[PDB]
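Asks: Could you have a look at this structure, given as structure tokens, before my questions?
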Amino acid sequence: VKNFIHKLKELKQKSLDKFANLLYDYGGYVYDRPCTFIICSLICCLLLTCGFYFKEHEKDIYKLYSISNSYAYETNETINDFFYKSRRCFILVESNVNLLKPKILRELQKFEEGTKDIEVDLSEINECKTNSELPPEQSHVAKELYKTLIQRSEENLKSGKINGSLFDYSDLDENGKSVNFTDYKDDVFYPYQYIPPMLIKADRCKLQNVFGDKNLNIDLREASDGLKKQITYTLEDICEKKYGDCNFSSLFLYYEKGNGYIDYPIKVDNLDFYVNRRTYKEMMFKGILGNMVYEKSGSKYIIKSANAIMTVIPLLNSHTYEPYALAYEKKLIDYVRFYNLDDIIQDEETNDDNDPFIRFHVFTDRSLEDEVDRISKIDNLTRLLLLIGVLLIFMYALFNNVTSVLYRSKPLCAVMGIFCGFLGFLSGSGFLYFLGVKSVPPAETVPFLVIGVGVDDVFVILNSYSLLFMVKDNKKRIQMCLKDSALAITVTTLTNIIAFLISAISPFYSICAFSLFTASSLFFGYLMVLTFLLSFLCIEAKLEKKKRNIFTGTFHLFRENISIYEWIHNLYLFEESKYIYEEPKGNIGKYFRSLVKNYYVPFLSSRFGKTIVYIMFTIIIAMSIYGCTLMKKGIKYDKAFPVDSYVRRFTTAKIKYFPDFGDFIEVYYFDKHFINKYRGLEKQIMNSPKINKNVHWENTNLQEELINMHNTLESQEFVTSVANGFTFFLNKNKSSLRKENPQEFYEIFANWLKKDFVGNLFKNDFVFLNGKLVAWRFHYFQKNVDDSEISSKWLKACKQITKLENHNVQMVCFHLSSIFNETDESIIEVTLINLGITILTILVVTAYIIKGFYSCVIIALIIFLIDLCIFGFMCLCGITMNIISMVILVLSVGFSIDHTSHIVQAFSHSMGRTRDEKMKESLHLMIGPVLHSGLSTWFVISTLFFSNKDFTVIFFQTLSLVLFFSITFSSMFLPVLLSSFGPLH
Ligand SMILES: CC(C)CCC[C@@H](C)[C@H]1CC[C@H]2[C@@H]3CC=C4C[C@@H](O)CC[C@]4(C)[C@H]3CC[C@]12C
Ligand SMILES: *[C@@H]1O[C@H](CO)[C@@H](O)[C@H](O)[C@H]1NC(C)=O
Ligand SMILES: *[C@@H]1O[C@H](CO)[C@@H](O)[C@H](O)[C@H]1NC(C)=O
């Protein structure tokens, strides 16, 4: 075993060496034929760039920023498959004046009516393109049933008789039972006007299906564009209709039918649920108007001021009407966003002591996805930010690669060093595009980072070259240089790539892509450095030999071997006691080094210095610990969208003027049997099999639990208001419900829904199959709150309230934010797992390149300590541990390992007798590269700080912390730690 270990250590070294020797020779080849390498590398890069032609973006927010658990998603599916939801467009008008003033009001009125005026031509409908693929045929049985149901629906509706006598109310079997079609046949749904949405799949291409009055019977997919242009539909055609009239929620409902008059003040009996008597249509003034100012007279309030008026337009959500709806919404959003009434408000007084203003915000279902498209493209701002960053790093590079002796200085390399990285980004991206990898919104930051990381290798190479001033034959110098820095530049990259790849495994596609693209970019960039940049180094080197400055060479063109460690050691020894030990004036890094040797190192060596260092880092870690205590997770999905987004702006306004009406949480109940049955025709709660298998809704106690639940949820502070029809029904006619007869229950509830005014309002929240309430629902408003954590807290509580365990009844609380927030729960662990894998993998790699084992252990300690610091301080800075932040933390390992490793490897390879000696040598030889690498990266990413997109700024903040601690520890703590307890001999 000992012999085996010996042989192994022999292999590692031997191999590590061989690799170096190989690069040593490769350099020679490039040195002799620099042009060939540059031209070929560039052309090859271009080809990859061509790949961009196939660049396909990804715009499904859910895939981009959600686990896609297939659970909450499944919930949406179930909800949509059986319950008819309704597309709702929200239009809010905000101002600093009393929009209630008659003159303004009248204008606002036309604004509203304008919506109805909006008209969409058929040609606009993209879905029903003049040439498309007909949707897959709906299962035959499904078709049959749809035919049957639609037929009986009419029949029943005509009859109007609600009779449950025939319905068998026997408890269903485990199979839900108590010839597929026959089974699905003979099913009476109530309300009769309901047919399971899933079964509703008729080709919407035939206009006859969607809009009947048209009487056209014209297939849009088979119609001329001009012909389609001819036909035009309006909101009324695709709007939910109350009492045969679009069910808007505008204030103007009050004035309808002369119930009230714009010119006169608004006086209503109840601000909560006033009803226009003439129209018999109800309205919630509190919901419609914001910042209301009302008086009280004869029990009738006198609304006399409001600086916000919101109108909700309800549009059908049926599959058939889906394509058409989207079209109208698009027209609507444009219309509202550009509508302006500044003229009327010009002289009207303000309450904000600011210029009279009026703004029309609008939010439709298509809004979110549309905004995703906007975030998909590369904002000009981002572009600009990149440019600034590139300039910064360009300046920094040059400012460090230029000197008094121009021919000695190597500006060319620096310049191309930057490009090298960029070209890498393009080439890599193109390669991935070729592979089909879709781009993501977070990819905007990829260029920024890639460039920064790449330029770092440039510094390293140059450092080796410069420190090899002794060498006379340039070819040899370049060769030796590359040989010296080969392992370093290779490992550094390898580590980075590895980390990103490991991260790519993330479920969230955004992270996956961002990482994948970055990793590929880094890879190709490295290749470019070994080719392009190296070739440029060769050219400049050759010029230096001739002492020909770049410009000089241009006009003109138009017309031994010693370990650097050995040398540096000898230098110090010699110092302790010539040309070899005197860097030529203008060596690329001559100054900085001198500064480090004559100032920084002395300080570090100083006991007082050390004292300071240790204490400083001490407190740093301490602060980090407290930071961890203040750890908060989660970020609102909307944050993704730029703040400027009208969506974001809309939400803000709503919150400001309508705080109570925040999240419209919706709770649903879905009999497992019913769901399963119909789900079948179209070939967590599931925890317990009998969770919702069979519920006797006639059980008075159960009924009582229901009303109690309503009361409980109402009590909850976060809940602002609830609308549970069942409660209304139970309270309305509990006496009749006293007798617990299943059939009786069905009939009573059915009639209640059919007749009672309130009941009619809740007609679409209850569905009965064969006399049994297979599914139902109720909704409640949850006050708006920013913290994702507290939000989830509230929702989770709601779930508890909605779980009649005694009667085996568990209802599902649903909200859009649910899926996104759901991810927050597991973010804490997944990160640990990923980080762990990364750390390990990276450590293993370093171990194979770090000579001493003890040095490896030192590195690990440093890495972990940094990570604690970067995490602790992110929490301390308030950076929530969101997806964006976490990935950066996990990825941080790569950056940190690089800087730490360089110093460590040097200290080990030092020939210094005393530990301190080694430290000084290591620092004098690698401190420059380390500093340059980190700083360069930060400079490029600095501009991201001014990015509108929230996720971007988080990226900047987190990475800035990473880089900071990395460089800090690598340049300060690590040195002193090694100087005190470092591997010796
Ligand atoms: C005795 C009665 C008249 C008092 C007032 C009852 C009101 C507050 C009840 C009865 C009908 C209920 C409405 C029924 C339908 C809907 C549409 C749904 O998408 C949101 C909730 C909402 C808007 C309900 C809100 C609360 C509601 C308006
Ligand atoms: C329901 O139908 C059955 C069978 O036709 C009949 O006997 C009973 O009287 C009906 N009850 C009603 C009309 O509610
Ligand atoms: C019923 O369920 C599905 C859909 O028709 C099918 O796979 C199965 O064979 C059917 N069986 C019968 C009895 O029709």
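The residue numbers of chain A are those assigned by Swiss-Prot, with the residues present covering 3-180, 293-673, 719-736, 1046-1151, 1169-1470 sequentially.
Even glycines carry a Cβ here, placed using N, Cα and C.
From Swiss-Prot, for reference:
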- 494-653: domain 'SSD' (DOMAIN)
- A1108 to T: Increases resistance to MMV009108, MMV028038 and MMV019662 (MUTAGEN)
- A1208 to E: Increases resistance to MMV028038 (MUTAGEN)
- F1436 to I: Increases resistance to MMV009108, MMV028038 and MMV019662 (MUTAGEN)
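I would like each feature placed in context: is it buried or exposed, what are its neighbours, and how far apart are things?
Replies: Long-range neighbours of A1108 (mutagenesis position) (same chain, six or more residues apart, CB within less than 8 Å of its CB): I63, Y67, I489, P555, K1434, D1435, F1436. In the three-state DSSP reading, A1108 (mutagenesis position) counts as helix.
DSSP classifies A1208 (mutagenesis position) as strand under the three-state reduction. Within the same chain, residues at least six positions away from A1208 (mutagenesis position) with a Cβ under 8 Å of its Cβ are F1247, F1263, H1264, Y1265.
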Asks: Taking ligand 1 as the reference, state which of the mutagenesis positions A1108, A1208, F1436 have a Cβ closer than 6 Å to one of its atoms.
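Replies: Checking each Cβ against ligand 1, the ones under 6 Å are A1208.
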Asks: With a gap of 309 unmodelled residues, how many angstrom separate the Cα of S736 from the Cα of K1046?
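Replies: Flanking Cα atoms, separation 12 Å.
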Asks: Any idea what DSSP makes of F1436 (mutagenesis position), helix, strand or coil?
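Replies: In three-state terms, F1436 (mutagenesis position) counts as helix.
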Asks: Among all protein chains shown, how many Cβ atoms are found within 10 Å of the Cβ of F1436 (mutagenesis position), not counting that one?
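Replies: I get 23 for this one.
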Asks: So 17 residues are not built between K1151 and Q1169. What's the Cα distance between them in Å?
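Replies: Logged value, Cα of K1151 to Cα of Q1169: 23 Å.
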Asks: With 45 residues left unmodelled between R673 and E719, could you check how far apart their Cα atoms sit, in whole angstrom?
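Replies: With 45 residues absent from the model, the flanking Cα atoms are 34 Å apart.
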